[PDB]
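Visitor: Take a look at the following structure, please.
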Amino acid sequence: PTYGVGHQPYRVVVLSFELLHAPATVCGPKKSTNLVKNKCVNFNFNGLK
Amino acid sequence: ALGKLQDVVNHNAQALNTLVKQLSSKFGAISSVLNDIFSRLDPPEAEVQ
Amino acid sequence: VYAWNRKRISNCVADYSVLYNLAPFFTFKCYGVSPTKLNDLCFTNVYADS
């Protein structure tokens, strides 16, 4: 309880992602504009922009 | 018989194919898709990659 | 450290807004991603260790 600040107890949590072509599951929170047929528009399909 | 007229066509059909295959080879970045370097990295590490 | 746990997190809505607001002397260092852009990228599988 009296150790130096540099030697105080720490806790570490690491997160390892799998950002590849597999079906995404833990997608963050962000809307869902409707779809649109053939037209010069911007798309966002699960990260693919 | 008409092989020297096809060699000039195959050479151009090879340089144009060896050039579209270099758009999917990263040269030290996280990926070869430019739409993914700006969706995972803020704007000062991006300029580096 | 000698025997850690690996939670399988999947099928969720990952809102990383509640993460950076942690106890004092915290670090959000990311090796490959940026902590500010983690809100518009669909993650496939996330693994958490302790």
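Residue numbering in chain C adheres to Swiss-Prot, whereby the residues present occupy positions 350-399 in order.
Using the three backbone atoms N, Cα and C, a Cβ is placed for every residue, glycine included.
In Swiss-Prot, a published natural variant is listed as C:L368 to I, annotated In strain: Omicron/XBB.1.5, Omicron/EG.5.1. While the structure shown retains the original residue, Swiss-Prot records the natural variant C:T376 to A with this note: In strain: Omicron/BA.2, Omicron/BA.2.12.1, Omicron/BA.4, Omicron/BA.5, Omicron/BQ.1.1, Omicron/XBB.1.5, Omicron/EG.5.1.
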Visitor: Using Cβ-Cβ distances, find the residues under 8 Å from C:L368 (variant position) that belong to the same chain and are at least 6 apart in sequence, listing them in sequence order.
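Guide: Counting only residues 6 or more apart in sequence, the Cβ neighbours of C:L368 (variant position) under 8 Å are C:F377.
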Visitor: Neighbour count, 10 Å Cβ-Cβ cut-off, for C:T376 (variant position): what number do you get?
Guide: 9
